[PDB]
Amino acid sequence: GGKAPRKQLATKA
Amino acid sequence: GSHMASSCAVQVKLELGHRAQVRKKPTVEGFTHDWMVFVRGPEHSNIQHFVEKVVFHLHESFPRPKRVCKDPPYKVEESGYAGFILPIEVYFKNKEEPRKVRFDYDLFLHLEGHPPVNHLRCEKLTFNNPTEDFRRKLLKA
């Protein structure tokens, strides 16, 4: 989308 | 059979919210944002009557990812740079049905120098055939 950066807990899971 | 059986159920409510501010000068760890997450009661009612302790599972990048709050307002005030799904578990003090809840809440933030973030959420807890003492706690909150 369009917001602040994101560090997901599980990469593509 | 929703309300079809002669069962007395009590319904409570918890609030998951957070405000996210940026800093014009990032902190010592070079984190740009400071967010305060919280779990509250229905209409700002103190929930410590049925709520024992609460926990916010932050990202492992955060010093002590596990924030349990036994003290006054259930809130975490931390600094970071990027948002993530933050699973919140609220503990209750009782010996009946599972005294822990799991609310998946998205901790989102704005770009450094853009409108801050203020998101509130209200979740209902429904307990079928609880003990009167527990109702008394759910009502007193």
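Numbers here mean position along the shown chain, with the first residue as 1.
A Cβ is built for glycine as well, from the same backbone N, Cα and C atoms used for every other residue.
Secondary structure counts, DSSP: the domain 'YEATS' (B:4-141) has 12 helix, 70 strand, 56 coil. If you look up Swiss-Prot, you'll see B:4-141 marked as domain 'YEATS'.
In Swiss-Prot, a published mutagenesis experiment is listed as B:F31 to A (Swiss-Prot position 28), annotated Decreased binding to crotonylated histone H3. Decreased binding to acetylated histone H3. Every protein chain shown contributes to the tally, and the Cβ of B:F31 (mutagenesis position) ends up with 17 other Cβ atoms within 10 Å.
Less than 8 angstroms from the CB of B:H59 (mutagenesis position) sit B:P65, B:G80, B:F84, B:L86, each of them six or more residues away in the same chain. For the published mutagenesis B:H59 to A (Swiss-Prot position 56), Swiss-Prot gives the following note: Decreased binding to crotonylated histone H3. Decreased binding to acetylated histone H3.
The mutagenesis experiment B:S61 to A (Swiss-Prot position 58) is recorded by Swiss-Prot, whose note states: Decreased binding to crotonylated histone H3. Decreased binding to acetylated histone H3. Its Cβ taken as reference, B:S61 (mutagenesis position) is surrounded by 13 other Cβ atoms within 10 Å in the chains shown.
Around the Cβ of B:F62 (mutagenesis position), a 10 Å sphere holds 18 further Cβ atoms from the protein chains shown. Where Swiss-Prot documents B:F62 to A (Swiss-Prot position 59) as a mutagenesis experiment, the accompanying text is: Strongly decreased binding to crotonylated histone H3. Decreased binding to acetylated histone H3.
Experimental mutagenesis at this site is recorded by Swiss-Prot as B:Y81 to W (Swiss-Prot position 78), annotated: Does not affect ability to discriminate between acetylated and crotonylated histone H3. Over all protein chains present, the Cβ of B:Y81 (mutagenesis position) has 17 other Cβ atoms lying within 10 Å.
Quoted from Swiss-Prot, the note attached to the mutagenesis of B:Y81 to A (Swiss-Prot position 78) states: Strongly decreased binding to crotonylated histone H3. Decreased binding to acetylated histone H3.
Annotation of the published mutagenesis B:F84 to A (Swiss-Prot position 81) in Swiss-Prot: Decreased binding to acetylated histone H3; the original residue is retained in the structure shown.
Its own atom aside, the Cβ of B:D106 (mutagenesis position) has 13 Cβ atoms within 10 angstroms in the protein chains shown. The mutagenesis experiment B:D106 to A (Swiss-Prot position 103) is recorded by Swiss-Prot, whose note states: Decreased binding to acetylated histone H3.
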When the Cα of B:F31 (mutagenesis position) is compared with the Cα of each of the mutagenesis positions B:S61, B:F62, B:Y81, B:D106, which one is closest? B:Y81
Considering only CB atoms and a limit under 8 Å, which mutagenesis positions from B:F31, B:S61, B:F84, B:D106 lie near chain A? B:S61, B:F84
Counting every protein chain shown, other Cβ atoms within 10 Å of the Cβ of B:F84 (mutagenesis position) number 19
